[PDB]
Structure formats: C-alpha cells, structure tokens
Number of protein chains: 2
Amino acid sequence: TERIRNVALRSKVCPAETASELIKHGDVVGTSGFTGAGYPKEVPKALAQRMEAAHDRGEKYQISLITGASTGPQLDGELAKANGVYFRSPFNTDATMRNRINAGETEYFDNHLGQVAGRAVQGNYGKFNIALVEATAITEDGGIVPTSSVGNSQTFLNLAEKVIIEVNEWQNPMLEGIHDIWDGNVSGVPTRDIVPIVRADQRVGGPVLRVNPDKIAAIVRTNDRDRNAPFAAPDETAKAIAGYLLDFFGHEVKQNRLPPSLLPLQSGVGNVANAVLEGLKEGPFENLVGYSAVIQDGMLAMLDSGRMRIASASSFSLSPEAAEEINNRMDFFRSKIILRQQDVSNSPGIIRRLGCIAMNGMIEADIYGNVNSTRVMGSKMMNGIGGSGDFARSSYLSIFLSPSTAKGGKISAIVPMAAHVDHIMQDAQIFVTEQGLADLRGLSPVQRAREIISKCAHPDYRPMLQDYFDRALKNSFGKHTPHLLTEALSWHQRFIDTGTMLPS
Amino acid sequence: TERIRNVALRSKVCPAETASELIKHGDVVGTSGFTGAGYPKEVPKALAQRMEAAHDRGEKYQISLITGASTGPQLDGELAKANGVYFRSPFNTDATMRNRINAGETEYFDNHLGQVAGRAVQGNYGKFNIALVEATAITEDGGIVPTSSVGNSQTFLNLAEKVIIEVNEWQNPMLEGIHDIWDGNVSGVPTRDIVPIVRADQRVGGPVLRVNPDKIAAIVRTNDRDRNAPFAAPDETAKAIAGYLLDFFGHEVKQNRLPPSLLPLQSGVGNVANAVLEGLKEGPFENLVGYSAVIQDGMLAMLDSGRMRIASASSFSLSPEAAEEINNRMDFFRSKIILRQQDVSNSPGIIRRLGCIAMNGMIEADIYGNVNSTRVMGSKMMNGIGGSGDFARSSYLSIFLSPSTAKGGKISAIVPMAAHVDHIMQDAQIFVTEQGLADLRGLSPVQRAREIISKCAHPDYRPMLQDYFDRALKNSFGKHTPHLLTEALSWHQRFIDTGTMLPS
Ligand SMILES: CC(C)(COP(=O)(O)OP(=O)(O)OC[C@H]1O[C@@H](n2cnc3c(N)ncnc32)[C@H](O)[C@@H]1OP(=O)(O)O)[C@@H](O)C(=O)NCCC(=O)NCCS
Ligand SMILES: CC(C)(COP(=O)(O)OP(=O)(O)OC[C@H]1O[C@@H](n2cnc3c(N)ncnc32)[C@H](O)[C@@H]1OP(=O)(O)O)[C@@H](O)C(=O)NCCC(=O)NCCS
Ligand SMILES: [Cl-]
Ligand SMILES: [Cl-]
Ligand SMILES: [Cl-]
Ligand SMILES: [Cl-]
C-alpha cells in the first residue's frame, strides 16, 4: 500500500540518481541514521559514483557529512570508497570511513551525541545545504514518519535549505507510531524549554517529523535493509563480566541502594554491553525500564522475555537476524519501544533526573580509572565517544565494561596511563572485567588504583601494574596521582614496537 | 541585636571547645563553605587543638572533611596543620591542606561540585556524623540563615546525625533574604524533581536552611571574617586575554550569534577569569546576567555599575576589600544577588537550558585542546576540578583562559600532550592566551592543533610544538590524533628533571 500518502508530494518523486544531483561540492549534508539504523541508502550510492567520475575528470567533489550517529556500508562505506567526505561528525563504525579518518583523508570530530543538534543550530558545522532523511511513510498532511531511528532528523529538516526523503519499503509500516518527536525547543536558541519527561516511558510528543513541504526537492523510493554487524555470542569472558555485575546489582538492592527493579537502564554500543543485557534477560530484576541511546539485540531480548517492560532510545541497532525478528513481530515490539530525538534520549538533564544506570564498553582504563573509549594508542580512531559521555557523567551510576586484555592477550586493557582520555575519574565509578569488579565510590586516586589493579587487571599484567604504581608512589613528582612520566605510555609504545605489551 | 530568634535553641549555645568535643575520631563531617566563604571558623580551630593534643599522646584523631568547595585558614588550614584529616572532598585551596594531599597524608577526591550532594546522599562518603554550618541568624521557627555561601549545607543538614551551628556576628544580618533554598528533590533518590528555573534571576525556594531542631547539639556564637586572598591587579597578560575575549564576544554579537546582552555568564575561580570580568565592567555589553558557581570581585563591580542586572551563584568569593565593601552595602547588593544550593547553581540541566557562557582558567592544554585544570605534571594537585566540568560540558560556549606560559616562561601552557585531562576536546571550544584566541568550533583534532599552535602558543615554544606535531603526523600509529608516545610527556619530564621545558 502507498507509502507516500500525501498526493501533492508524489509529484516530487524521482530516481535516486536525480536526487543525488541536488548535492553540490562543499555542501554540508545532514542525514538520518543512528548507529546502523535508519540512514539513507540509495542516494548516497548515486552521489558516490558521480563523485568518482568527477574526481577522474579533475573536478573537486566532496561533502561534509553530519549524521545522528553511525550509518552503514550504503552511506559511510560508499562515500568513503569514493573519497567523497572532507568532514564527518559525530560517530562512525564503517571500516572504509574509519580508514579515511585514520589516514587524515577525512576530517572527523566525535561530538557528544546529545549535543550535535544544538551545535548544528549554533552553526558550528556551517549552513546545512541538504537534509537526507529515510522515511517509513509520508502522511496525508505531510508528516515524515522516521524509520528504525530518530537521531537528529528533526533538526536537520529544520536547518537544511533543501530536503530529500527516502521512503523505504523494507521498514515495517507498523513503525509508524513508535516514535516520539517533541515540537519544543530542546536544542534551539536559549533559553530552551523544559522537557517534561519524568518517567522513562513517558511520551510527550508526536509520531511525525515536521517539515515545510516546499523545502522538499526530491523523494526516492527504496527497498534496502539496515546493515549491522551481528553480536558475538557471549563467551566465558563476557559471561563472567555479566556475572560480576549482576551480583553487584543484587548487593545494591539488598543494601537498599537500588530498588528491586533497579533504575532506568542505559546500555552502550558493542558486544560487551550487549552480553550484559543477555545476562539480564533471565536475571533477578523484574519490571526493568530502558532509557538508553540505542537498543541492541540484548535489550530486545529483555523486552522479549518480559524482564524489561519498555525501552526508550533514539534507535534500535540490531543484527540482521534480530532486525528480521523485530520486523516480523513489530506488533509485539511497537508497544515496548519509544524512539526519541537523540538530543532528548541523550539529554543530561533528563538522564540525571531519571537516575539512569549507565553501562558502557571501553578500549582501556588506566590504574586511576580514567577511560579511553575511542583512540587506540592515543591516535587511531575506533568508533567515537558516541553517547558514552552524555550518560557516564549524568548517570546515577557509571559502569564501564571490558575484557581485561585485548588482541589475544597482547594488550592489557588496564594500563599505567590511558593513551587518550574520554572519561575522567569523576565520570567512572564501577569497572568490570572477567577478572572481577572494582567499586571506586568515595575513593582517592591511589585507592582507586589499588581496587582496579587487584580486581580488574589480568594476572599476566597485574604484577607489572603493581610495579609501576609502587615505583610511582616512591618517585612521582606529586603523590596525589603518582606517575612515572618516562614510562607511563611505554606499554603502548612497546605494543607499537613489538606487537605486544608483554616484555620479552 | 539578637541573631538567635528561636528562644528554645538558645539553650544549646556553648563554647567552641565544647562543641568540638562532639566530633570524634573517624567521623564524617560535612561543613558549610564555598570558595573561601561561609565556612565554620571557631569549632575547627578548637578541634585542631584537641587533635594535636591527642596525637602528641599517640592517640589517633582524624576526620573525613566534606565541604561545599574551598574553605579558609580557620578550617582547612588549622586542620591540615594538625594533620587531622584522613579524607577530603571536593575542593581545597589551602596551602597546608594541599601539601597534605600531595604528600599522601590526606586522601582526596575532587568530585564535580554540582554532583557532591547527590553522591553524599547516595552514601559515597559514608554516613555523616556531623554537619557544621555557619549561620547569619536563626529564625523564630528555627530556620538557619546561611552566610556568604550556601554550598551543600542543606544536604549536609539532612544527612548528619548531629548538627553544630556557628552564628557569626561578623556576617551582615541583611544577608537574610539573599539565599534561595529549594525543598525540591534535586540530589535525592530518583526520580528527582524538575528544577523549574527558566531565568537566572528566578527564585524557587525560601530564605532558610531547614533542620530538625532535635538534631542540633550545639550552637556557637562567633565573630570572625571569611579569609580570601586578594586578587592582584590584572597584569598585561591578563589584560591581553580579556581584550581578545571581548573582541570575540563583539564579533559574535555582530554576526547575531549572541544577543547584545550576551548570555548568562559563568566565571570560574582564579585570577585570569576574574581579570576578564574586569574588562567586561568597562566593555560594550549591557543588561548582563550572571549564572555562575561564584561571584568574584569583577562580577561584584558590574552589579555595582548596573552593567550586570543580577548574578546567581552559590557563593561570593571576594577580596578583603570587596568582602567589606559588600557587607557594608548589603542593602544594595542584596537585591542583585541570588545565592543557591551548589547542586542548583551547578546543575547541568539548568546551565544548558539557560545557555550559559562558561569562562574558566586552566593549567595547560595540549595541541589538540584537551584541558588539565588540576594536576601539575599529572601527579601534583593544585586546587581541584571544581565546577569547571559542570559548566564546560553544559555551556552554550566553553572558553578556557590562561597565560601561554607558566613559572616565568619555564613552562609552556600549550603542550604536546596534557599530563592529566579534566576536560576533553569535546568540552572546550575556545582558548585564549595573551598570544591570541583559538576558535575551534567544528574542527577535527588536527585542525584544532593548527589553530591552537598558531593562535595561543607562546612564540618561544611554538616551533617546538610544530616540530612535535609535524613528526607525529609522519610517524604516529594513527593520524586522527597524531602522537609520538616516546616524547608526548617528555616536556613534563624535562621540567621535573631540570626546572624548565626549554631544551638545553
Ligand atoms: C569501546 C568499544 C569499541 C568496545 O566495543 P566492544 O564490542 O564492547 O568490545 P570488544 O572487546 O569486542 O572490542 C571491539 C574492538 O575494539 C578493539 N579493542 C577493544 N579494546 C581494545 C584495546 N584495549 N586495545 C586495542 N583495541 C581494543 C577490539 O580489538 C575490537 O577490535 P576489532 O573489531 O578490530 O577486532 C565500543 O563500546 C565503543 O565504540 N564505545 C564508544 C561509544 C559508546 O560507548 N557509546 C555509548 C552510548 S550508545
Ligand atoms: C587552573 C587554575 C589553578 C588557574 O588559576 P589562575 O589564577 O587563573 O591562573 P594563574 O596563572 O594565576 O596560576 C595559578 C596557579 O597555577 C599554576 N599554574 C598555572 N598554569 C600552570 C602550568 N601550566 N604549569 C604549572 N603550574 C601552573 C600557577 O603557577 C599558579 O601557581 P602558584 O600559586 O604556585 O604560583 C584555577 O583556574 C583553578 O584551580 N581551576 C580549577 C577549578 C575551576 O576552574 N572552577 C571553575 C568553576 S568555579
Ligand atoms: Cl529538561
Ligand atoms: Cl564518589
Ligand atoms: Cl531540571
Ligand atoms: Cl563543535
């Protein structure tokens, strides 16, 4: 049945390839798409091809690409291969785009996800020339129904001089109604409105994105899927991590420091956080509620088992099989899910009010519990800070999760000093690895070190960390946060030099 | 005349030494006190004497000292001299206490100022045995009128098993009415209340701290002043920084990116930020509004002139000259100042909603614009993060201010890598030194470096910085945030070893 239910707009429909021609070299382009969900697919390809052709002719042809968060092969992948992006923000997971960024070929800045809208309205990315937005359907009165995410779409629509919509047969029409778009000033000119959310499951807006139909210069019909990586089935490492955390939650509850149903749950991107949710789907906490940035396979599983009643996020970010699953059971899941603008899902004011429990993965932490979420060896981008800072700093409890080692044991995820810092000590209270859990609340840096080294570090690396700390305590310039600057980053350099942090 | 207007409570009046006997070895003590204002004076002096006497006898006697923020010689000073503090939080500026912390004799954790009350309520500091609070007066119905700051006093009163009040006749009685204390759930158990502040001058509460009279174990009559080091007159360096910043504001206004009256201003503790205020009091912007953690001399000047209409803060941290000037004309300033609980003055939800401009000092930034506010050489505490994180991350614009060098040119305030990080790149958009102003909005790390190096670094260090960056670009593991791990911290080590960052 017709997805474009507004007759007047049908006159604007055209091939993906024609739409792409609206985008000019130098253009700032805002797109839908949040962590592998709901990004535009067909127009990006056409632009990519046109870009390569122009480049061979010696014609400059690159855009600035601002999104909700990560997209997919069809967008980041295609444009990266074409060398078509001079600037990218705020979050990426595509290997080709990542390579461009790590080669200095595409400039990249990973803003806090909840701040992107406000900075765009402030003009930090320049003037938006194009909004390219994927839709489930266009309503009779011209509402744009989003797809598997909301992201920054409403903001990009407001800002852009011209709008291109992609309407996607693949997205299940029962998506219509799952979204909550608030028409208030969240990220506009101060003073901003109060967003009156006081419960994680509370709706305060409507089902559609609003745009002046006059700004719509093109509409493209599509039938393509959100392409995400599957999640790793929880192995012994992941299960141990879940085990420690569930016990921790259990002891908090027994001590009356958490309610039996805990607090609204945020769970970050990646395999480790996902694995913890798989643990929760059969855990001893009932009537859970999610207030997250993304809903991964594990969270969907919790909704499925009924251990979680409802989940708020800006997107569901699912494996191919789970995305197939939810599209086949959209009737069941649509009442369990609320998709919000990312500046609302990731609003520090709301997160703190609700008392969210934040659970996020990490590259590494140093012995003082500073956290790197992003930059391997301090210089090589993995994905980006994403919403981890939005949640870590605002949450009732901030929890970081990681195997105690990486690359088959050749890297320690607990190091003397993080090569890059995304989350300072103040923003991290709990660390969990397969070795144990460190509870850092109320502790000084030296006290944090003792907990982190003794609980979380891998036995292959523990003595070396203890050695570093003991000698730092003796020799450091100051003793408040003891360091030996000649060797603080030496494990990372050892890896670079030899392929392993383990000495020979 | 009579400061204690509740007759019944008069019976609890006693000498300072006697009150101090209520405080026992191991106790967790919460005190009033924020940026050298409104901290208890006589009871801490008495306590310190008794602590030293005990120690002289091989008897242990130490407390955990939790405050609003920094105190003064009578509290931090005396107790540090006595070696009477085993744990301290969240912010200190006393030189003797700083030494205890940096020698490892006092355990320290500098929590974000806006979060301290909530973490106290969560129980991160343990059970509060004692709340010790300075008061201007006690009202007919037993309300406690705070003095020159509010800080965390209401939370501490709520949590503490016993309460001791110091009624200080030095504090002007017309301070009564200047405070705004909310009974709302700001920092308590989730779900918390919406704090409905939508303008900087808005009152939402009442004039007094509330406490069960049955918890009050002692009242001490005092007469002693807040002690706060004077601000030196702005030197040429500080004047240059203010100049660059004011030019920047003027340009934002002419581009319509700020209103002519700017936005609510937050100005951080320290000489540099205060020097900027001094420039604004004689600049082109009128109808200014303060929404800050603290009101320093510069800000008080503008309220005087009528340049600033109102200033919201948790405390006024004035010089002796300024302290007397306001205690004197309290009738006037009384109507231009609102003093709030620090969990409200420093609430990220409100700071964001109001769109504050944050202006803070810093120790150093690296070429990529990560900021160190706290730890010299990464290990030696200066003061603490304070509210700089609260404001930097939540602000409409986050600006950091510093001389381009430190210690007579022997340290570069722009370094290859910051030895410790308090504010990540995402939390800092504008840097200002006497060398110029770097506007980083919308830039990748490599672009940030080009601006910071060229605009902010001192000419004596810029070639060294460019050389580091150039070789990093060629040799770094990744090129997204290029580093040479072999030398990243080598300037700091050079200072440690030779007293200068310049190569010999
Ligand atoms: C940090 C993060 C990459 C961890 O992801 P994860 O899937 O849970 O952890 P994994 O152990 O499976 O590792 C993922 C990759 O990072 C690498 N990695 C993890 N720790 C590493 C370390 N200490 N050193 C080097 N690489 C590391 C792994 O090798 C793996 O790389 P690969 O894909 O090339 O094989 C991921 O959580 C992330 O990008 N976080 C930032 C955004 C965020 O946290 N958002 C929260 C709100 S949605
Ligand atoms: C960072 C901070 C110390 C700077 O203070 P300032 O008065 O503006 O700057 P100054 O240049 O006068 O220097 C202050 C001290 O820091 C030292 N300092 C500053 N930069 C330094 C550097 N790069 N290396 C070593 N020391 C440095 C100075 O030497 C001076 O120390 P001294 O008293 O022993 O001589 C101060 O802003 C602060 O403590 N910030 C943290 C809390 C905060 O910002 N709160 C904001 C909300 S209220
Ligand atoms: Cl809000
Ligand atoms: Cl804590
Ligand atoms: Cl609020
Ligand atoms: Cl930006």
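Throughout, chain B uses Swiss-Prot numbering, with the displayed residues spanning 2-505 in order.
Per deposition record, X-ray crystallography, 2.0 Å.
Including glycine, each Cβ sits where the backbone N, Cα and C put it.
Among the features that Swiss-Prot reports, CoA binding site is placed at B:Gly269, B:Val270, B:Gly271, B:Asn272, B:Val273, B:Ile364, B:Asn384, B:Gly388, B:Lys408, with the record citing experimental evidence. Annotation for B:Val273 (CoA binding site): spatial neighbours B:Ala239, B:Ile242, B:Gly362, B:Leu402, B:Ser403, B:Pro404, criterion Cβ-Cβ under 8 Å with sequence separation of six or more. DSSP assigns B:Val273 (CoA binding site) to a helical segment in the three-state reduction.
When secondary structure is read from DSSP and collapsed to three states, B:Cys357 (mutagenesis position) falls in the coil class. In Swiss-Prot, a mutagenesis experiment is listed as B:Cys357 to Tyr, annotated with the note Strongly impaired protein solubility.
If you take the C-beta of B:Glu435 (mutagenesis position) and look for same-chain residues 6 or more apart in sequence within under 8 angstroms, you find B:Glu237, B:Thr238, B:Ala239, B:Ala241, B:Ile242, B:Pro404, B:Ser405. In the three-state DSSP scheme, B:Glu435 (mutagenesis position) falls into the coil class. Listed in Swiss-Prot is the mutagenesis experiment B:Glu435 to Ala or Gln, annotated as follows: Abolishes protein solubility.
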- Query: Can you name the residues of this chain that are 6 or more positions from B:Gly269 (CoA binding site) yet have a C-beta less than 8 Å from its C-beta?
  - Reply: B:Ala294, B:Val295, B:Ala359, B:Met360, B:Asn361, B:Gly362, B:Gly387, B:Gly388, B:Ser389, B:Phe392
- Intrachain C-beta neighbours of B:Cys357 (mutagenesis position), sequence separation six or more, cut-off 8 angstroms: B:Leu264, B:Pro265, B:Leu266, B:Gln267, B:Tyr292, B:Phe392, B:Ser395, B:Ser396, B:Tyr397
- Largest inter-residue Cα distance among B:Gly269, B:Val270, B:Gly271, B:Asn272, B:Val273, B:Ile364, B:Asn384, B:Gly388, B:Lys408 [record-listed CoA binders, Å]: 25
- Select the most exposed residue of B:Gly271, B:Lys408, where exposure means the fewest other Cβ atoms within 10 Å, treating these as the binding-site residues. B:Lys408
